[PDB]
Amino acid sequence: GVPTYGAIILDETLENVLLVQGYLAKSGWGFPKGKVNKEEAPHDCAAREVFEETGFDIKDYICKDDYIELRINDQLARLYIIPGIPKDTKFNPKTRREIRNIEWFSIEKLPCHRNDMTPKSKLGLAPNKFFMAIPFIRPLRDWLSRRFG
Ligand SMILES: CCc1cnc(C(=O)NCc2ccc(F)cc2)s1
């Protein structure tokens, strides 16, 4: 799959993270990210996708070694970690045709797994609007503990 790049933006308290909500297949909440273009560097793709989805330019804040990368179904997603962005920042996507809404969420309240259906003796996982964000949550919490503590 084509690699994706984007950001985990945190506020100044390190409490909250910025998520975006798309439409249709992308209808839940997730970190801002998207597919790398031909010959485009990872940092440039992250900034481009993040500015397209949120209107905030991370270019001056990216740190090369500060990211979480996950491979999910043989597609690689790398989110650069961007702390210290004020919660009163005005975020506005490029077009509302791709992004419904943009919100801060408390890290400690976000799930780091979906719930099973063991109450119903049924296999699988219950729907969860944070599905796309969930895989990054435990790694982010561990990364923040190691880097700030
Ligand atoms: C089917 C499972 C999914 C549910 N939500 C998905 C998703 O990607 N939401 C985040 C997002 C990322 C980039 C955007 F441009 C717009 C929204 S995918």
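Chain A is numbered as in Swiss-Prot; the shown residues are, in order, 96-244.
Per the header: X-ray crystallography, 1.6 Å.
Keep in mind that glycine also has a Cβ here, set from the backbone N, Cα and C atoms.
Residues or ranges marked as Mn(2+) binding site in Swiss-Prot (evidence: similarity to another entry): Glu144, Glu148. In the three-state DSSP scheme, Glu144 (Mn(2+) binding site) falls into the helix class.
Looking at Swiss-Prot, you'll find the mutagenesis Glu147 to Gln noted as follows: Loss of decapping activity; when associated with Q-148. Sequence-distant contacts (6 or more apart, same chain, Cβ under 8 Å) of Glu147 (mutagenesis position) comprise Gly129, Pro188, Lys189, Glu193.
What Swiss-Prot notes for the published mutagenesis of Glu148 to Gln is this: Strongly reduced decapping activity. Around the Cβ of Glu148 (mutagenesis position), 26 further Cβ atoms fall within 10 Å across all displayed protein chains.
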Distance-selected recorded positions near ligand 1 (C-beta under 6 Å), from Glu144, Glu147, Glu148: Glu148
